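Visitor: Sharing a structure here in structure tokens format.
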Amino acid sequence: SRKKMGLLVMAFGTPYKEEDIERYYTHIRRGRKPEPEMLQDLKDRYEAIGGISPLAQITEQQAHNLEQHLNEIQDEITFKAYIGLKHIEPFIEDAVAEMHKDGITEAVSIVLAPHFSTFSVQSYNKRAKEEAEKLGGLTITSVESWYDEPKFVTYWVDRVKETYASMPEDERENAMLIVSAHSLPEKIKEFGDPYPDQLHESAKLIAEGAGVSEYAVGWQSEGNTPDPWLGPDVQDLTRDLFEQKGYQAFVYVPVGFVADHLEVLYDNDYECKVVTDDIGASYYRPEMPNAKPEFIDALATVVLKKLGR
Ligand SMILES: [Zn+2]
């Protein structure tokens, strides 16, 4: 009685082992293979954050955990996950092709990044749909943003209430909450990209639901190019908020991210820690959602509401 549907889970991507990093960034660097020293730098970071192997695994887990969950909270449709990544195989265009080969004719996709942006999400979705049209007999309904999904906010609000709840009285009262997402070229502004607004909105929600009056919005992991990117970067903002109001603690909630990426384990737990430590403040960073039930559930609702279920 169930209708067979495709569940296209998309994401930036992650190398599966040390030996894939070169090609991985090249693709990110748009055909520009990293210099030997930058290459050995990248390996070290990955080596530093506990290794690469666990990284990709988190995505497979989120995909198959969302698939099974969706399949038991409703009985009308039966989903079959298909991962499509941007900078590494399986690429989006293959994920869409395999689905086809499998007789899937009706699919609903979602990108593992709560916020919308023309640079990433729109790109992923348009690519997923174009590959389809090319093949034919295959339609995809794409989610664009879910950062506002109540269950996704509740997730972050509690991790925050937990973190401030564990703070020494001393700290609780002189702490700053920094909500952030992956920085993107400023130029995205001439298209009216809502990316920056939405992130500010994720801050407002989480801070509000958590009862935190003081907070700020930042950006991070910006790439290198002539044209300006979104600021202020988390490092400067931290140090800036400190020299202006000497906070004793900073709680980093990289809401733009959904898992234990390099962007979070090194750019937040290291780079930002380096600033908190330098200025004498305590570093705090709640668990990422990863593949936890509370997250997958939220993700489910996002997918079902998209389908009117
Ligand atoms: Zn990046």
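Using the numbering of Swiss-Prot, the residues shown for chain A are 2-310, in order.
Determination method: X-ray crystallography, 2.5 Å.
Cβ atoms here come from the backbone N, Cα and C positions, even for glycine.
In case it's useful when we look at the structure, here is the feature table from Swiss-Prot:
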type	residues	note
BINDING	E20, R46, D268, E272	Mg(2+) binding site
MUTAGEN	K87 to A	Retains 92% of activity
MUTAGEN	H88 to A	Retains 5% of activity
MUTAGEN	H183 to A or C	Loss of activity
BINDING	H183, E264	Fe(2+) binding site
MUTAGEN	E264 to V	Retains less than 1% of activity
MUTAGEN	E264 to Q	Retains 21% of activity
MUTAGEN	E272 to S	Abolishes the effect of Mg(2+)
Visitor: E272 (mutagenesis position): which of the recorded positions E20, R46, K87, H183 have a C-alpha within 10 angstroms of it?
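Guide: Those near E272 (mutagenesis position) - Cα within 10 Å - do not exist; the answer is none.
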Visitor: Looking at the recorded positions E20, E264, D268, which sits with the largest number of other Cβ atoms within 10 Å of its Cβ?
Guide: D268
Visitor: Including all protein chains shown, what's the count of other C-beta atoms within 10 A of the C-beta of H183 (mutagenesis position)?
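Guide: Result for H183 (mutagenesis position): 25 neighbouring Cβ atoms inside 10 Å.
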Visitor: Would you identify the secondary structure of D268 (Mg(2+) binding site) according to DSSP, in three states?
Guide: coil
Visitor: Find the one among the binding-site residues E20, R46, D268 whose C-alpha lies closest to that of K87 (mutagenesis position).
Guide: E20
Visitor: Whole-number Å only: compute the distance from the Cα of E20 (Mg(2+) binding site) to the Cα of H88 (mutagenesis position).
Guide: 15
Visitor: Using DSSP with the three-state reduction, classify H183 (mutagenesis position) as helix, strand or coil.
Guide: strand
Visitor: So which recorded positions are near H183 (mutagenesis position), with CA atoms within 10 Å, out of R46, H88, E264?
Guide: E264
